[PDB]
Each structure stands twice: as structure tokens, then as C-alpha cells.
Number of protein chains: 2
Amino acid sequence: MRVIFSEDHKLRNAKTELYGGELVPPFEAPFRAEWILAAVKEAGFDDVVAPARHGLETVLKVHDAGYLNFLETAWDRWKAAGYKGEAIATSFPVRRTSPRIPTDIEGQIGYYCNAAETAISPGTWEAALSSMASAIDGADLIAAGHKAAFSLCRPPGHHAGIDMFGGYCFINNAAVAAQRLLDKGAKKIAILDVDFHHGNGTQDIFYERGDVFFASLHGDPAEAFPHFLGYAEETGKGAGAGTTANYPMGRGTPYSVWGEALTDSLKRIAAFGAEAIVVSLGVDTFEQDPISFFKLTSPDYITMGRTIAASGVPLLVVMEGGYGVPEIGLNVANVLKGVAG
Amino acid sequence: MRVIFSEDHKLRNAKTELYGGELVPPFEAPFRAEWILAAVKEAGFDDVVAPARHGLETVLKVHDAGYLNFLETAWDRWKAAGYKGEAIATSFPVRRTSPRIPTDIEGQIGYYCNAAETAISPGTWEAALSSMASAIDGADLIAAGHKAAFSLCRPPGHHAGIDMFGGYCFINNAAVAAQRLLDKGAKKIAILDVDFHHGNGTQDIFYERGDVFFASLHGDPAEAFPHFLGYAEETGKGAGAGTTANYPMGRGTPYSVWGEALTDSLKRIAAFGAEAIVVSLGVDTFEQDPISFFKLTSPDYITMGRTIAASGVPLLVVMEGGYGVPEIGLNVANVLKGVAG
Ligand SMILES: CN(C)c1ccc(C(=O)NCCCCCCC(=O)NO)cc1
Ligand SMILES: CN(C)c1ccc(C(=O)NCCCCCCC(=O)NO)cc1
Ligand SMILES: [K+]
Ligand SMILES: [K+]
Ligand SMILES: [K+]
Ligand code: NA
Ligand code: NA
Ligand SMILES: [Zn+2]
Ligand SMILES: [Zn+2]
């Protein structure tokens with residue numbers, strides 16, 4: 001399958017991340033894309049191409065315009081306000097607060113943020129756009145007829161909601177990809193999030209959209225980031241009622257249990273009538289990944305790819321999370337091998 | 001007038017605070033209490049007594065029980081979780097999120113927080129209780145017959161809402177004082193927040209209570225912390241409709257304009273029928289205060305105190321904000337001089 005990758009991902013190179021009450025070098029670093037890229041190439045998937053230029057038409061259909069406008073000038077405004085560090089939100093519009101939008105940079109950054117550990121830095125906008133382009137090109141290959149494609153997105157995006165960034169996500173690549181497929185002719189598309197974390201941003205985007213189905217397997221939000229979304233009770237709302245299926249799971253969850261969830265989600269995706277499936281691929285479910293509590297092994301990733309590919313519809317794999325462990329690329333490549341069959 | 005002060009305020013001595021994208025030394029440092037205390041004594045207010053031990057009965061009437069329970073052991077759980085820094089929240093329950101409460105410390109700290117710049121450190125809980133005690137004792141003096149009293153509270157409290165901490169506040173001292181006056185015999189009490197910042201936590205607590213009136217003068221939330229509450233349109237809800245009066249003002253606001261809002265707030269308090277007024281005093285409205293954009297002078301604090309005392313009802317002054325400048329104590333003493341007459 002073709003691999004879409006942009007070098008401009010390196011423009012996203014934040015210096016800080018709030019973790020454990022300290023500012024440390026971000027875990028979502030440029031080297032992640034490098035090792036994943038090297039591994040997939042070694043696995044044989046060497047047909048790597050750079051993404052083409054794309055406007056904001058597609059993304060404007062899933063993200064709020066105010067939010068996108070905010071991301072584009074966030075850094076300049078922050079720097080212009082005279083702050084020394086990177087752009088990090090501290091005030092948030094939580095329970096029983098006003099719905100009004102602040103006018104200054106200090107207020108807006110919190111208004112448009114769901115997780116403060118994520119800092120905005122120089123190049124973030126440009127990088128997010130290149131990652132969005134990689135997703136769009138991936139979707140076009142699918143529309144063109146390809147059975148599968150791999151968009152090596154970075155930064156990731158399943159935590160970026162309609163009008164907020166967080167979890168190292170600014171633009172929901174998977175959402176944009178899904179939207180692109182619909183613009184190319186599809187009437188029904190599904191997004192399958194296998195990343196350890198709940199794709200709260202993807203769910204938020206399509207919660208009231210009846211033309212897109214969203215299924216996610218993840219650590220129980222009661223004890224895992226993003227903490228405030230991902231519960232089984234959330235099945236959709238209004239025009240999108242019934243199009244969300246969450247599968248929260250506890251600590252030590254082996255592939256034996258994780259696999260049942262995967263099977264059930266594919267069954268719901270089939271009953272929905274998806275013409276294609278966008279897979280938000282995160283390999284942080286790996287037993288050796290320190291940021292998760294699931295127990296998946298390297299071989300299980302081959303099984304994952306095969307199971308999803310057996311849906312019988314075209315697949316677009318979009319890179320999401322995964323700690324920078326020596327086996328990150330290996331696991332990603334294992335998923336592509338499973339898909340290739 | 002008697003001054004209620006606790007030495008245990010020093011138990012709250014956080015090492016870090018998130019500002020401008022960096023972790024800098026907290027602005028709400030112990031020296032503020034020292035400087036203020038020395039100044040009031042210097043001004044003749046040398047009758048300083050420590051607060052007696054009090055239970056949680058009063059505070060449990062304005063704050064959520066789960067919230068208080070969370071505070072008592074927040075630090076322990078944080079450290080026990082293996083983190084190196086201070087307890088700082090990163091994930092927040094913002095727009096379109098689940099109302100469920102996470103079970104782990106990582107998720108609960110965000111659930112119970114509205115501002116990430118405030119870190120929970122060793123002794124924060126104990127310090128907050130001592131500060132609450134000072135407010136309660138100050139309230140007892142007023143209930144006994146004193147025409148005025150001053151609770152040198154630290155940490156401050158007007159940003160602490162029903163079930164959330166932030167803005168360097170954990171327990172809402174003013175709210176607790178007002179509740180105490182009600183339990184002593186008052187049927188109606190008013191809280192006047194003259195601190196530069198909107199008392200969002202105090203407003204949140206009494207928004208639906210018809211027995212307490214809340215008036216606040218502050219920097220427009222459109223461009224000032226807490227950013228998400230404090231708009232003139234917020235006048236109350238349900239059982240408490242009509243009991244909130246916000247007076248947001250712009251940059252460069254001098255006493256010429258500020259005093260006009262004060263007069264009106266007092267007029268509404270009188271119409272409400274308050275039997276006493278709890279004054280949330282913050283001297284961060286001073287022209288040389290770095291965190292605010294108002295321009296009050298040291299002498300204006302004497303006028304302010306006099307105008308408030310002219311209400312004709314007992315007054316309990318509770319310390320809130322005001323940072324940096326050594327004139328912090330001078331300004332607080334001036335307010336007390338105006339009140340004392
Ligand atoms: C052991 N170790 C080094 C870590 C453990 C947990 C976190 C974390 O929860 N971080 C919160 C930020 C959310 C992460 C989102 C990235 C992702 O995988 N999305 O799907 C970080 C580091
Ligand atoms: C120039 N300088 C040193 C500063 C300027 C602004 C802030 C701030 O907005 N901080 C946000 C945290 C809220 C502060 C609440 C304290 C208060 O006065 N409450 O009423 C901080 C420092
Ligand atoms: K997921
Ligand atoms: K793991
Ligand atoms: K105020
Ligand atoms: Na949907
Ligand atoms: Na009220
Ligand atoms: Zn993840
Ligand atoms: Zn203040």
C-alpha cells in the first residue's frame with residue numbers, strides 16, 4: 001500500500017510538555033515519525049510519497065472556523081503578549097461557566113483547549129496542516145480505488161475536537177480523511193480508533209453526524225486520559241443518535257478481551273453500512289508502552305490488521321499515538337502487514 | 001477592629017506556578033501575609049488573635065462534600081502516584097464532556113480544577129483550613145456585635161467554586177463567613193468583591209441562593225482572569241434569580257469610574273436588605289500592581305473603605321488578592337482606616 005508522509009511534521013517540535021507537575025521535553029517528538037517510517041519501509045512498504053497542497057475546505061467541514069482561525073495566529077499572539085515560555089492554557093471553561101468567547105490570547109487559548117499538557121509552539125500550525133494534507137491524500141487514494149493506504153500523520157489528531165486542541169492534537173486528521181471520502185462520493189464512512197486512548201475529539205466531531213460511524217477501543221476513561229469522554233453510554237445524539245460505540249477496558253486487558261471488542265465494533269460498522277473505514281492507528285496499546293495499561297504483544301498487531309481488513313471495505317490507516325519505544329515502528333508495520341494479507 | 005490571623009497559612013508554600021508557559025515561583029507567597037499584617041499593626045490595628053479550632057459543618061454548606069474530600073488527600077495520592085512535581089491538573093471537563101467523575105488522581109484533579117496555574121502542594125489542605133478558621137472567627141465577632149473585623153486570610157478564596165479550586169484558592173473563605181453569619185441569626189447577607197478579579201467561585205456558590213447577594217467589581221472577563229464568568233448579564237438563576245450584580249470594567253479604570261460602580265453595588269445591597277456585608281478585599285486593583293490593569297491609588301483605599309462602611313451594616317473584611325508591590329500592606333491598612341473611621 002502507498003504511504004503518505006510529509007517532512008514538515010518536524011515543524012512541530014515543542015520544547016515543553018506539562019507532565020507530573022513539571023515541564024519536560026514532549027513525548028510526541030519528531031523521532032517517532034522517523035522510526036515508524038524506517039520500520040514500514042523495511043517491512044516492504046517503500047512506496048512513500050509526499051502529500052499534495054490542499055486548501056482548508058475539507059477541514060472547515062469538521063472543525064469550527066473560529067478554532068482554526070485561532071490556531072493559525074495563536075503563537076504570534078502569545079509571543080506578542082510578551083510571554084517567555086510556549087503557549088500553554090491555564091484557565092478553562094468548565095462547569096457552570098459562561099459560553100462567551102474571550103477576546104485576548106490569554107482567554108482564548110483556554111477556551112480552545114481541553115488538555116493543558118499540550119503546548120502550542122512555532123511551526124505547530126504549519127505542521128498540523130502538513131499532517132492534514134497527508135490524511136487527505138490518503139483518502140484520495142482510497143476514493144481512486146486503492147484497497148488500503150497509510151497516512152503517516154504527525155502531529156496526531158483524535159484528541160482535537162470540533163473547537164479545541166489537546167493530547168498533542170490540533171487538527172483531527174482522521175476526521176478530515178473521513179470527510180474527504182464523503183466529498184469524493186461516499187455516503188457512509190466509519191472511523192475505527194484502536195489507539196489506547198479514547199478519540200474524544202473524533203467522537204465530538206461526529207456525535208451528531210448520522211453519515212459517519214465512530215467506534216473506539218480504549219482504556220476506561222474513569223482511570224485514563226482523556227478522562228472525560230469514552231464511556232459506553234455515549235452512543236450519539238440527535239441526527240447522529242446511534243452512531244457512536246465506545247469500548248472502555250480496564251488494566252491488564254489482554255488481546256483475548258480486546259479482540260472481542262474489535263469484533264463487535266466491526267459488526268456494528270458493517271450493520272451501519274460503511275463504504276470505507278478510517279483506522280485511527282495508535283500502538284500505545286503495546287504491553288511495553290509505559291503510557292498504557294493494556295497487554296498487547298507485537299504479533300497481535302498483525303492480527304488486528306487482518307481482522308479489520310476482513311471487513312471487505314477499503315481501509316485508510318491514520319497514524320495516532322504510541323510512545324517512542326524501540327518497537328513503535330515494528331508494531332505499526334505489523335498492522336500494515338496484517339492489512340496487506 | 002480586631003484582626004484574625006493564623007500562622008498556619010505558611011503551611012501553604014508552593015514552589016511552582018504555571019505562568020507564561022513556565023513554572024515560576026508562586027505570586028501568592030507567604031510574605032504577602034507578613035507584609036499585610038505588619039502594616040495593619042503599624043496602622044494601629046495591633047489586636048491580633050488566632051482563630052479557634054472549627055469543624056467542617058459551616059464549609060459543608062457552601063462547598064461540595066466530594067470536593068472537600070478530594071482536597072484533604074489530593075497531595076498524598078499525587079505523590080503516591082509517583083510524580084515529581086506539584087499537583088497540577090492538565091485535563092479538564094470542558095464543553096460537551098461527560099458529567100462522570102474519574103476514579104484516579106490524574107482524572108480527579110482536573111475534574112475539581114478550573115485553573116491550571118494553581119498547584120496543590122504539601123500543607124495546602126491544612127493551610128486552607130486555617131484560613132477558613134480565620135473567616136469563621138471574623139464572622140463570629142460580627143455576630144456578637146462588632147461593627148467591623150478583619151480576617152487576614154491566606155490562601156485567598158473567591159475563585160474556589162462549589163466543587164473546584166483555582167486562582168490560588170481552595171476553600172471560599174468569604175462564602176464560609178457569609179454562611180456562618182446566617183447560621184448565627186442573619187436571614188440575609190451580602191458579599192462585596194472589590195478584588196480586581198471576578199469572584200467566580202463565590203458567584204458560583206450563591207448563584208441559586210436567594211438568601212445571599214453577591215456583587216463584584218472587576219476587570220472585564222473578556223480580557224482578564226478568570227475569563228469565563230463575570231459578565232454583567234449574570235444576575236442569578238432559579239431560587240437565586242436577581243441576587244448577582246457584576247460590574248466588569250476596562251483597562252485603565254481609575255477610581256473616578258470604579259467608585260461609581262461601587263456606589264451602585266451598595267445601592268443594590270441595601271435594596272436586597274443585607275444585615276451585614278462580607279467584603280472580599282483584594283488590593284490588586286492598585287495602579288502599581290503588575291497582575292491588574294486598573295489604576296487605583298493608595299488614598300483611594302481610604303475612600304473605598306469609608307464608602308463601604310457608610311452602608312450602615314456590620315462589615316467583615318476578608319483578604320483576597322494583591323501581589324508584588326510592598327504597598328500591599330499599606331493599601332489594605334488604608335481600607336481598614338476608612339472603615340474604622
Ligand atoms: C510513563 N510515562 C512516561 C507517561 C505516562 C502517562 C502519560 C499521560 O497520560 N499523558 C497525558 C497526555 C495524553 C497523551 C495522548 C497521546 C496519545 O497516545 N493519544 O492517543 C505520559 C507519560
Ligand atoms: C505581570 N505579572 C507578574 C502577572 C500578570 C498576570 C497574571 C495572571 O493573569 N495570572 C492568572 C492567575 C490568576 C490570579 C488570581 C490571583 C488574584 O488576584 N485573584 O483575585 C500573573 C502575573
Ligand atoms: K481508541
Ligand atoms: K502498556
Ligand atoms: K471582584
Ligand atoms: Na456519527
Ligand atoms: Na444569591
Ligand atoms: Zn494514545
Ligand atoms: Zn485578584
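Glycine residues also receive a Cβ, built from the backbone N, Cα and C atoms like all the rest.
Here's what Swiss-Prot has on this protein:
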ACT_SITE  B:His159  active site, proton donor/acceptor
BINDING   B:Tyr19, B:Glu106, B:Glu117, B:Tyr323  substrate binding site
BINDING   B:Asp195, B:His197, B:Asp284  Zn(2+) binding site
MUTAGEN   B:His158 to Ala  Reduces enzyme activity by 97%
MUTAGEN   B:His159 to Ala  Abolishes enzyme activity
MUTAGEN   B:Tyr323 to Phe  Reduces enzyme activity by 99%
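Only B:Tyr323, from the recorded positions B:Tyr19, B:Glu106, B:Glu117, B:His158, B:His159, B:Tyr323, place their Cα within 10 Å of the Cα belonging to B:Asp284 (Zn(2+) binding site).
Among the recorded positions B:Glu106, B:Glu117, B:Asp195, B:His197, B:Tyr323, the ones whose Cα is located within 10 Å of the Cα of B:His159 (mutagenesis position) are B:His197. Among the residues the record lists as binding substrate, namely B:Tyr19, B:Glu106, B:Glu117, B:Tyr323, the two farthest apart have Cα atoms separated by 30 Å. In the three-state DSSP scheme, B:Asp284 (Zn(2+) binding site) falls into the coil class.
For the binding-site residues listed here (B:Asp195, B:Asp284), the lowest count of other CB atoms within 10 A around the CB belongs to B:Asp284. Other residues of the same chain near the Zn(2+) site, with their Cβ within 8 Å of the Cβ centroid of B:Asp195, B:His197, B:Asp284, are B:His158, B:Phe196, B:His218, B:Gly282, B:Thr285, B:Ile291, B:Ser292, B:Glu320, B:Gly321, B:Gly322. Counting every protein chain shown, 23 other Cβ atoms lie within 10 Å of the Cβ of B:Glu117 (substrate binding site). Here the recorded positions are B:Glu117, B:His158, B:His197, B:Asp284, B:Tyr323, and the ones sitting under 8 angstroms from chain A, going by CB atoms, are B:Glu117. Under 6 Å, Cβ to nearest atom of ligand 9: this is the test, and of the recorded positions B:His158, B:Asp195, B:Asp284 it is passed by B:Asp195, B:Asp284. Less than 6 Å separates the Cβ from ligand 5 in the case of B:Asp195, drawn from the recorded positions B:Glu106, B:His158, B:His159, B:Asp195, B:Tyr323 in sequence order. Residues within less than 8 Å, Cβ to Cβ, of B:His158 (mutagenesis position) and separated from it by at least 6 positions along the same chain comprise B:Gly167, B:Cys169, B:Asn172, B:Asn173, B:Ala174, B:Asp193, B:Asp195, B:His197, B:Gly199, B:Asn200, B:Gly201, B:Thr202, B:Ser280, B:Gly282, B:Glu320. B:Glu106 (substrate binding site) and B:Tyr323 (mutagenesis position) have their C-alpha atoms 30 Å apart, to the nearest angstrom.
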